[PDB]
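Shown next, in structure tokens, is the structure this report addresses.
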Amino acid sequence: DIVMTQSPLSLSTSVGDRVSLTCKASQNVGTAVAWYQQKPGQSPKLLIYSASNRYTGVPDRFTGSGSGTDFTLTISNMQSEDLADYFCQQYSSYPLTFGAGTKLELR
Amino acid sequence: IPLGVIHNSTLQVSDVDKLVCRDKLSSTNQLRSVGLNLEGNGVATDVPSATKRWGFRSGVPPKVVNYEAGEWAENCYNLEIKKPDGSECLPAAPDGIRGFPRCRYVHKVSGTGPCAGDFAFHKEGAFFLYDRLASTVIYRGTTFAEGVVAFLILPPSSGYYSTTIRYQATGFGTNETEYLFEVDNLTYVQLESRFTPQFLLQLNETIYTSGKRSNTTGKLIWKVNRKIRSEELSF
Amino acid sequence: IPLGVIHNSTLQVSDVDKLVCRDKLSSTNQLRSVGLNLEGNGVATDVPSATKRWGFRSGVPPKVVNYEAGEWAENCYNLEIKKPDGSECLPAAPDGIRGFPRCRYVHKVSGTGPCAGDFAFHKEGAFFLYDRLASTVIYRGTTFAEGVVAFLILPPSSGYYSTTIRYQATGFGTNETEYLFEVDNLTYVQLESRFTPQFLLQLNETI
Amino acid sequence: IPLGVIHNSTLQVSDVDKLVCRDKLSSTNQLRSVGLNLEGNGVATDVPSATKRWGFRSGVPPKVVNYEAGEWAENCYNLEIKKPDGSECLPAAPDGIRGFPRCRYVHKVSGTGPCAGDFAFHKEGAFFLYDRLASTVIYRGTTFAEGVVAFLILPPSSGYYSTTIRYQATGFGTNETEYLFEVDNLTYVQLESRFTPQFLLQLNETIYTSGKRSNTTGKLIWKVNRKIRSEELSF
Amino acid sequence: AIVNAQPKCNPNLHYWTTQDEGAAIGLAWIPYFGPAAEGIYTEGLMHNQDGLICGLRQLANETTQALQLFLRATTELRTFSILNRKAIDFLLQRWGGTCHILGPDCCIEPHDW
Amino acid sequence: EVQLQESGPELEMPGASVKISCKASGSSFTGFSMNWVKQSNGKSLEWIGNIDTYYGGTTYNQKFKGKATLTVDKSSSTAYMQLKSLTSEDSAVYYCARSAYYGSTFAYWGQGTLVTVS
Amino acid sequence: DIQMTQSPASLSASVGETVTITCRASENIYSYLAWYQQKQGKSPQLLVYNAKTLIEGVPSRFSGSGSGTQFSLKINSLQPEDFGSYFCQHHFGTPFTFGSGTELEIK
Amino acid sequence: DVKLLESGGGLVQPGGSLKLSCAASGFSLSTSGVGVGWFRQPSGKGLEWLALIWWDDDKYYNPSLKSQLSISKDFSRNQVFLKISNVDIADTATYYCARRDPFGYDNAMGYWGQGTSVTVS
């Protein structure tokens, strides 16, 4: 129900790039948000917890930020293994919502 | 079954070999079978202790007995508990059964677990007091009102509106069973020991105010012990 | 609860300060709790008046009491009424409840309306008389019979085959309800007042 | 209703116009309503005779009565019988009914037939004795324990585990009805007459031993008279 | 003359009963105009005069055994009666014994002279 | 836990009456029907009376002549006693303390207040 | 009204000395008995109830005894915190008569 | 580490009905407050919400699908189920059973089942 968006919808990449992704909600999430990583044939693994903490077992390249309606996911020193579909979700209210998604295109 | 006779300012056993007429049974309205609250014997009111007092046994069929008017109960219980497969546990109360007339704090429980036994049974044999019928068995729904009954020979909105503390059960009928207090669609507080309904009542100081009050789609379960509240200690 | 002793050609209330042996309770079979028909007090028999005498109230659960038999009733009632949504109204009689044995004109009602209340209750508190169990509530189906219980200390197919007048109800639980006699699968005759069951029976001269 | 006073080594009927105080009713526990086994009158126990003793009538509704402790019944019966359209026949026993405490040989019947009437009716007016409640009607399931009741004024696992004989019925409630003993998933033996449960027990000398033991997809039903066993006489 | 319960005893019996003496209006009497079911209950608080309440609690405690053993012996499901039977045995033990004056019965009055 | 709050001891003119009061520090007082006791001149206790905490009904020691006014105010968590016709011989520690019939319940008053006259 | 008394009017004892106090009631009240203690300048505290039993938190040194018209209190190995006034009380209905009182003294 | 498992109905005609299920072989799910739920990804689409189930007996649904969707469970076997009335081709999707992963703060659910899918014909 609540609008969720993400950007850039796609990002060209190369190794060592600082990836930056964002998630926007119509409603003030207040940091009850999470980010996810996905590849075809795979579940969308959790990346960010409480708008900041990387999920345990997430590479430390991954970072996240923000409060209110604005959140980000970034990857320091990107590696080609980090190409993935990326998502976010709103846990401050329900019905649950999720970001429009992003993808990375190394080249 | 002996009856206490009230005479010369003391109780006396009726089962004697002489029926002295110093006391006259002028009518049947001198007869009494009054219920007494188990709680008036200093018996613990902890929700876990209540579980500890029930047998959780399959067995010979239940009986109830008619009894006389008596004292208010501060603590009593209502039950929705079912077996882990969602099967009903404990018979529904029989027709005309209603909860005890004056419990001030009827506790209620919901959720599931093995819920061992058929009629439960009181471990001390204490009677559940539903309305005016004492019972050997726990009934679903209506108020348990644990108590005892004595037979003796005789010579305003809060009266029903009072009632507190509802909680979930994790498992049932075993020592591992746990209970959690629920307010404002929040489940918190194991009720581990020594918590009066009023002890719990003052914790509504936390509802949308002093701690708690999730900013998320739902409840997080804080542990009873801010130290008590175990704020942000849900996991 | 007083009882009347029959002695010296009069009833005497039991609550006296001496249990005089001028009359002797030699056995328990001198005890009586006989029912009396409410109708024997000159009480109206109009089908609407019966409705006027019923409380139609939600309330404390119903009770019945065992009582000694009684005088024949000329008029008694049966109910099939349901709420406008087709919900059952008034509890079905419990097992062992059956209609009074000697009403000469059991009347019946069917159809639907709001059917207010759940235990109805008699407005005078008169007992419904179902066979040997008096009641505080109207039971569905079986004959009600109106009456009161007296407690006193004692010192052929037509008997039950008589019975007339079954009718539809328009609405229920109110005295605005219309009652219509059914004959030959036709619904007519509002039964509003002054019609004996025989007054109504002779109307079949039109069939 | 007469009661018998025990006095001068004999019973005495209580329905007299004089109450002699040589006997005193010091308490209500001198009263008795004891059940008696109908079989103790020399009454036949043949399953067909049992059918012969029941009325098979629809009728005024059934009643039961509370009764006192009493003699063991050697033969008693259980019933699963249904009407030819597979509808239930004879009311199910009422709640709290259980089979009589000491029947030694409860005979159980199954199968269908016309099973006339709704309340059967003991032809002698004898009461079926289910546990502590005497009955005017046969109840499904639990043990019949046919018997009579008298009122009085007073001055080991086999006790319950004993019980033998289960059989099929063909037809019901009429004397054309047939009953067939069944063991080891074999239906056999019309039971002729005069067969004790032990006579029938002796027929189990054929189970996995002396003859019988059908060699086919199922049982063959021998017709009773090896002559009795009626081996190879199933048609 | 019996001993008080060894459990701690709460002397204050805030209590309720279905008793309601009198009937100020016949409407109270009529079920149609009767009080909500809980309205039959009336209430007050006993005080432990003469020590009776703590003894009462013991009476009940002892009674849970006497009563339940009896209840096991009962065949009725809801055991609605008992005390009536007790009144019957009061009378049975009081009556039918020999009784002119000498026997310890019949509450005999002093002789007229 | 309940505590029965009261003001410190005070001098009074002869013929004084004093409305003694105590406020319970918690909810358990509501079923207590609290007792009153006295130690005139530090002497062994005299039971004084009790007040029902639901109805305000009272009893008093019949040797406590002229009794005391006895009232309760459950909404204020408080109960009251009133001294009458005071003289210096009436100086006493006045207790709102509750002497339970048995240990299942109890309450007491530690305030130490004494009323005196001159 | 039931009358009650206590003796000895006072009881001197060395610390760690066992002491006893005794009391009486004018009539047998079937053990509706209690005892109290206080320091000077302090309110009485219930020690004993129902003749023979102790209020929780009372040390094991204490022992209620007797019934009816005769009862006593014993303190094994008396300690300095226990020197004070003592009382007895009637619980068989009301008024709740008290004992004449006693007081411990230090040797 | 929970072996959440997926199961469900096979191919169905559109306008039909479907039942789906999952189970937690690696976890009793007896902790109070366990939350599990479902979401789906039709055509490689993002995490559409479907339902939430709590061990505390709480149920939630995506209201757009709620009219045709019901939650059921069998805790004795650590089972969760969904039933859908009027299933049709618009309901074909990748699906996952899910569980809280941080388990107790800010939802974070997070943890995934084996994945299942639905088709019609």
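Going by Swiss-Prot, the residues shown for chain E are 503-615, listed in order.
When the header is checked for method, it gives electron microscopy, 4.3 Å.
The backbone N, Cα and C atoms fix where each Cβ goes, and this holds for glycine too.
Quoted from Swiss-Prot, the note on mutagenesis experiment E:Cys511 to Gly is: Induces GP1 secretion. Complete loss of virus capability to enter into host cell. Swiss-Prot lists E:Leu529 to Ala or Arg among its mutagenesis entries, and the accompanying note reads: Reduced infectivity. One entry in Swiss-Prot concerns the mutagenesis experiment E:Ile532 to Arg. Its note says: Almost complete loss of infectivity. No effect on transport of GP to the cell surface and incorporation onto virions. E:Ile532 to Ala appears in Swiss-Prot as a mutagenesis experiment; the accompanying note says: Reduced infectivity. In Swiss-Prot, a published mutagenesis experiment is listed as E:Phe535 to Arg, annotated Almost complete loss of infectivity. No effect on transport of GP to the cell surface and incorporation onto virions. Quoted from Swiss-Prot, the note on mutagenesis experiment E:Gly536 to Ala is: Almost complete loss of infectivity. No effect on transport of GP to the cell surface and incorporation onto virions. According to Swiss-Prot, the mutagenesis experiment E:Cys556 to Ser carries the following note: Induces GP1 secretion. Complete loss of virus capability to enter into host cell. The mutagenesis experiment E:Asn563 to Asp is recorded by Swiss-Prot, whose note states: Reduced levels of expression of GP, GP1 and GP2. 20% loss of virus capability to enter into host cell. Record note (Swiss-Prot) on the mutagenesis of E:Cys601 to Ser: Induces GP1 secretion. Complete loss of virus capability to enter into host cell.
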Using a 10 angstroms cut-off on Cβ to Cβ distances, just flag whichever of E:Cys511, E:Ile532 is the loneliest among these mutagenesis positions.
E:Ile532
For chain C, which of the mutagenesis positions E:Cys511, E:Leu529, E:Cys556, E:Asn563, E:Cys601 fall under 8 Å by Cβ?
none
Could you check the mutagenesis positions E:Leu529, E:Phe535, E:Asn563 and say which one's CB has the most other CB atoms within 10 Å?
E:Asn563
Between E:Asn563 (mutagenesis position) and E:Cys556 (mutagenesis position), how far is it from one CA atom to the other, in Å?
11
Hey, what's the Cβ neighbour count for E:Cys601 (mutagenesis position) at 10 Å?
13
I need the CA-to-CA distance for E:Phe535 (mutagenesis position) versus E:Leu529 (mutagenesis position), whole Å please.
5
Using C-alpha atoms, which one of the mutagenesis positions E:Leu529, E:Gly536, E:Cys556 comes nearest to E:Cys511 (mutagenesis position)?
E:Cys556
Expressed to the nearest Å, what is the distance separating E:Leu529 (mutagenesis position) and E:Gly536 (mutagenesis position) at their Cα atoms?
7
Do you know offhand how many angstrom separate E:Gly536 (mutagenesis position) and E:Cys556 (mutagenesis position) by C-alpha?
37
As a test of the contact definition, list every same-chain residue at least 6 positions from E:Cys556 (mutagenesis position) whose Cβ is closer than 8 Å to its Cβ.
E:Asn506, E:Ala507, E:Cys511, E:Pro513, E:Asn550
Cβ packing number for E:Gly536 (mutagenesis position), 10 Å threshold:
19
Within reach of chain F, those mutagenesis positions of E:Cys511, E:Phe535, E:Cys556, CB-CB under 8 Å:
E:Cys511, E:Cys556
Round to the nearest Å and give the CA-to-CA distance linking E:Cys601 (mutagenesis position) with E:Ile532 (mutagenesis position).
48
Which ones, out of the mutagenesis positions E:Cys511, E:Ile532, E:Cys556, E:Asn563, E:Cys601, lie near enough to chain B that their C-beta is under 8 angstroms from one of its C-beta atoms?
E:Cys511, E:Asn563
Coarse DSSP state, helix versus strand versus coil, of E:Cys556 (mutagenesis position):
helix
Assigned conformation of E:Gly536 (mutagenesis position) - DSSP reduced to three states:
coil
